[PDB]
Amino acid sequence: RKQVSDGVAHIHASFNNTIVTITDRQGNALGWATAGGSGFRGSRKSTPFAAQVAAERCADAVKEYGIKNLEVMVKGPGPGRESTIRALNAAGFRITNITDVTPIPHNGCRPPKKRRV
Amino acid sequence: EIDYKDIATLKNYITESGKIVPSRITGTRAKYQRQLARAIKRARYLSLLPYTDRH
Amino acid sequence: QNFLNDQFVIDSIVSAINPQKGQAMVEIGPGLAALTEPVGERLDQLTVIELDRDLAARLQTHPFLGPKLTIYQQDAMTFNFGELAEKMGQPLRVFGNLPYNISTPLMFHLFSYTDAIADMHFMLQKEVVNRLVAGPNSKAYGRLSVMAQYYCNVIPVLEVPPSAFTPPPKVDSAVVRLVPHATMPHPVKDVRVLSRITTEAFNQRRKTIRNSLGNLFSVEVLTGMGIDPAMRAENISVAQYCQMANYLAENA
Amino acid sequence: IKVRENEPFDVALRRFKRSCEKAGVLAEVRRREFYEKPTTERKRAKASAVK
Amino acid sequence: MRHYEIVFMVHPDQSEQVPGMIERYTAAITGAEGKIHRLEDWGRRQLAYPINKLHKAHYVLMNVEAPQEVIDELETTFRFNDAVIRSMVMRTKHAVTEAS
Amino acid sequence: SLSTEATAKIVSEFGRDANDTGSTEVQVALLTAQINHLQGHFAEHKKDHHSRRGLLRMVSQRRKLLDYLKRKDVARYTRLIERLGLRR
RNA sequence: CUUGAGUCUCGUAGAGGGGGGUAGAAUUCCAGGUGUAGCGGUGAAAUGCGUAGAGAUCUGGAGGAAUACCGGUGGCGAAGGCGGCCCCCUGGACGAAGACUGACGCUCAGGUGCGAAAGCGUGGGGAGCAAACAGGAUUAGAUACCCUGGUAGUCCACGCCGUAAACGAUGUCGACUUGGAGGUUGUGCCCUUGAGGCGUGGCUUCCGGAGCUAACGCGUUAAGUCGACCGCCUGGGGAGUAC
RNA sequence: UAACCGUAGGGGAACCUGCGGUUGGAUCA
């Protein structure tokens, strides 16, 4: 019941899952979505056409205000960097600026050895 | 080229990410490529030029 | 899984065990009866513990072994040996080709029954046998040496190459004999404490006991006992470890 | 990476910045590092670029 | 002696001190058997990034020639001076004059 | 390395003539300087080995020259080792 | 005596070394705001973290390690190795007009010194990563690979240890011997009118001729033709072990 | 689970794991 009018939307695009939260201008949570919470779980998610149905769920929780326009914050790779923005363009929302906020360091921390099969 | 104040002749050797353009798509005699990059680095401290772009 | 198949090796183990009529013998993992057959030939009765139902069924139909065998189709890890000793009416002579996987927990399981076991003859990884028997001041000496030697006289028998098994294991094997002490040379009030001291000492074996056992014994206490605080876990005798266990029991 | 356009439309322009960073210098990190594995495979893959 | 080139950026809301700061430094250099063959006031201007907060600072150049000794004295008065946000001074590379 | 006002200086002190930057008497002496001067440098840092390699170079290189003088004019040797306070 | 070797002058390029500063991106953590039932992970899963409010998101703060792009078939170093920007101390290499010394040189058992990483001692530090260790999973078993954690260690100082497939698996120095395409750096010259064109040195890639080679292949940076000095080999196992 | 060398720790046993180097690694990584 605040009517933020316009607020950026973060798209935490990951591999094992993807989640988009339609925060406000300053950066306050107004409504978040989630593939894991979008019916199918396990790992069936991930896929782009699976995240789209997730972020689209926001237009059902963050619609209580009246977002007439909003930007997009895509972070991290994975099947949900495009899908999300698309579903949002159809949901009825607008757009003000697309950008990738993926954490790209300068050889700072030393990543995990991991995987070796 | 050997400087940083000549910020005018630098925005060309970068992009929307302020990243130092390769020498592949420049063929800047190499010897000059070295100098060209050195400027963009030190020049970024004087906030004359940007490091990243998101901030 | 690794079935003993070499005839000469087999003979050598049977010779070492020396089963005599009237002894109550129990084999863990008879498998394809490599030892069961020749041991059983010397006895009137013999008990076996076999998890593989397929191989257990083949023992039962052996024309000479069958009539002699009591077969327990269960895991030896939680088998009540103390109760079996009561039924046989005498301490048990335990033997077997043990899977590397369960060998150490099984040995401790057996140790806990003290009196109920006359002796043990097991095939183990060669490096395990070396640790079991090791004395102070050597690489192989560790918590297992101390605990095993508290409970038993440790007697190396045979070293056995991979080619003796089908399929061959990846490492050398050895047979060891373990004999619970008739008279415990260094009795301990409470073994859990001995277990605790050795764990603490050997988890930091590259530190002096002053450092590794400092949470448990002051330097004054160590000095009073005749133990040098500059020594490391592996320099401390079985006797001294037991003296530390008793101190910690008589004083905490 | 900074998009912005007048006349609402979901054209793209987005894969334009997708040529300098993006999922590349990302997966580059992802798992472990490299050390000797790169200086080598980086100097062998170079051989490839000849013909 | 050895040439130089120091460009100090003083806090945006302390510009009025910039002119005074110059006289001190300059005077010292002259009183150090040195020379000053370059100078310019860039004033205030937007920054690439909010270096040390804000989004603007006062810029000034130099390109002296005084002996390293006396210039090493500058790093101190420069650090212990909240006015100046950032300090950056390169080496000689032969006398630089005009242009910029 | 060394300053011109010094290198071109000393040369005019050991040279049996003028601008004889070749003369052993000269070159040799020119080496002691850069050596003694560096000793104060190596006193600090220490770990700086790659610089000492060059230090040792000029040292042995200097000796290679001293042996020569002894094998070309006995006098000049003992006549120069003093002006440089060498031998220690 | 001057062409070997060296000195002087003046330039050039460089992640060569030692010290001290400093910047920006990211991680983790601490605090607070928004907001709400999931997050994380895998082939799946599970351990784990979540209603004591996570994850996400945003603001402020603390700290440590490493420096995207430039970055290359690149450069410097005796080797090992050496990448942000700045200053201070310092080594070597190369070119050019030249000027100077005058065989002062090459190699080098023993000797001295330098040595990746792991490891060791004392004292600091500790974000990420990660032997040990602990859970979860896989499996016939799984003291593993995989997953959730995680200690030494990795970082600093100072001292020790001296090994590596310390590899070009090819000792150092010098003289000769068809060619082709390229890289990097110096210099001379050319309507220097140009990106540019012609030479002449240093270092370096790839192809390849004669020759060499058991073959693979090496091929002016030779494993070709020669000369000086040094190290080394003499069947496999036992054994780089015992004493 | 590419292998091997060094070094370290661990384990019935080959061997597993970490750190650095190597090609004496297959497939367009």
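Chain C is numbered as in Swiss-Prot, which gives 17-268 for the residues shown.
Cβ atoms here come from the backbone N, Cα and C positions, even for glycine.
Listed in Swiss-Prot for this protein:
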- C:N18, C:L20, C:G45, C:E66, C:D91, C:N113: S-adenosyl-L-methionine binding site (BINDING)
- C:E66 to A: Loss of activity. Overexpression of the mutant has a negative effect on cell growth, probably because it sequesters the small subunits in the free form and limits their participation in the translation cycle (MUTAGEN)
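C:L20 (S-adenosyl-L-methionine binding site) has a Cβ environment of 22 other Cβ atoms inside 10 Å. Residues within less than 8 Å, Cβ to Cβ, of C:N18 (S-adenosyl-L-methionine binding site) and separated from it by at least 6 positions along the same chain comprise C:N113, C:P115, C:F181, C:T182, C:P183, C:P184, C:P185.
For C:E66 (mutagenesis position), the spatially nearest entry among the binding-site residues C:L20, C:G45, C:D91 is C:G45, judged by CA separation. Taking each of the recorded positions C:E66, C:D91 in turn and counting other Cβ atoms within 10 Å of its Cβ gives the largest count for C:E66. When the record's S-adenosyl-L-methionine-binding residues C:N18, C:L20, C:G45, C:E66, C:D91, C:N113 are compared pairwise by CA position, the greatest distance found is 20 Å. Within the same chain, residues at least 6 positions away in sequence whose Cβ sits under 8 Å from that of C:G45 (S-adenosyl-L-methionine binding site) are C:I65, C:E66, C:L67, C:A92, C:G112, C:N113, C:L114, C:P115. Classification of C:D91 (S-adenosyl-L-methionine binding site) by DSSP places it in coil, neither helical nor stranded. All protein chains considered, the CB of C:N113 (S-adenosyl-L-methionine binding site) has 24 other CB atoms within 10 Å.
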